[PDB]
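Here the structure comes first, spelled out in structure tokens, and everything after it is commentary.
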Amino acid sequence: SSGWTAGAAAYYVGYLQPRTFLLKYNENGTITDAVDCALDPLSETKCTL
Amino acid sequence: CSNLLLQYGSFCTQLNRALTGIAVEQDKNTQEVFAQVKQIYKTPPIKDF
Ligand SMILES: *[C@@H]1O[C@H](CO)[C@@H](O)[C@H](O)[C@H]1NC(C)=O
């Protein structure tokens, strides 16, 4: 309960929410870029257009 | 209903593009009618015509 040293690692937890995204599939079939629609007005315009 | 409508984004983009074209056309019409000359002349103070 005392004789143990901690590790040296880190983690991060998010929280998914229902959101609409734009995704770009490259020539090889992989996703390379995306836009979070409803983040800021500029992304909203990218998403509408 | 919006999630169901997401598959008609092509149609809605087309509609918005058409209406935007109409609006820009109206501005163009007004400019080409009235802004024939870009020198804003002012009438002389005295009226001797
Ligand atoms: C796609 O795959 C080929 C072979 O793996 C590679 O040469 C090419 O660089 C890849 N496309 C891009 C944009 O990297």
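Sequence positions for chain B are given in Swiss-Prot numbering; the residues included correspond to 749-797, in order.
Placed from the backbone N, Cα and C atoms, the Cβ positions cover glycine too.
As recorded in Swiss-Prot:
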type    : residues        : note
VARIANT : B:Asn764 to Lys : In strain: Omicron/BA.1, Omicron/BA.2, Omicron/BA.2.12.1, Omicron/BA.2.75, Omicron/BA.4, Omicron/BA.5, Omicron/BQ.1.1, Omicron/XBB.1.5, Omicron/EG.5.1
VARIANT : B:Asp796 to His : In strain: B.1.1.318
VARIANT : B:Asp796 to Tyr : In strain: 19B/501Y, Omicron/BA.1, Omicron/BA.2, Omicron/BA.2.12.1, Omicron/BA.2.75, Omicron/BA.4, Omicron/BA.5, Omicron/BQ.1.1, Omicron/XBB.1.5, Omicron/EG.5.1
Variant positions listed as B:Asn764, B:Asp796, least Cβ neighbours within 10 Å: B:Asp796
DSSP-derived structure type at B:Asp796 (variant position), helix or strand or else coil: coil
Between B:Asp796 (variant position) and B:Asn764 (variant position): CA-CA distance (Å): 53
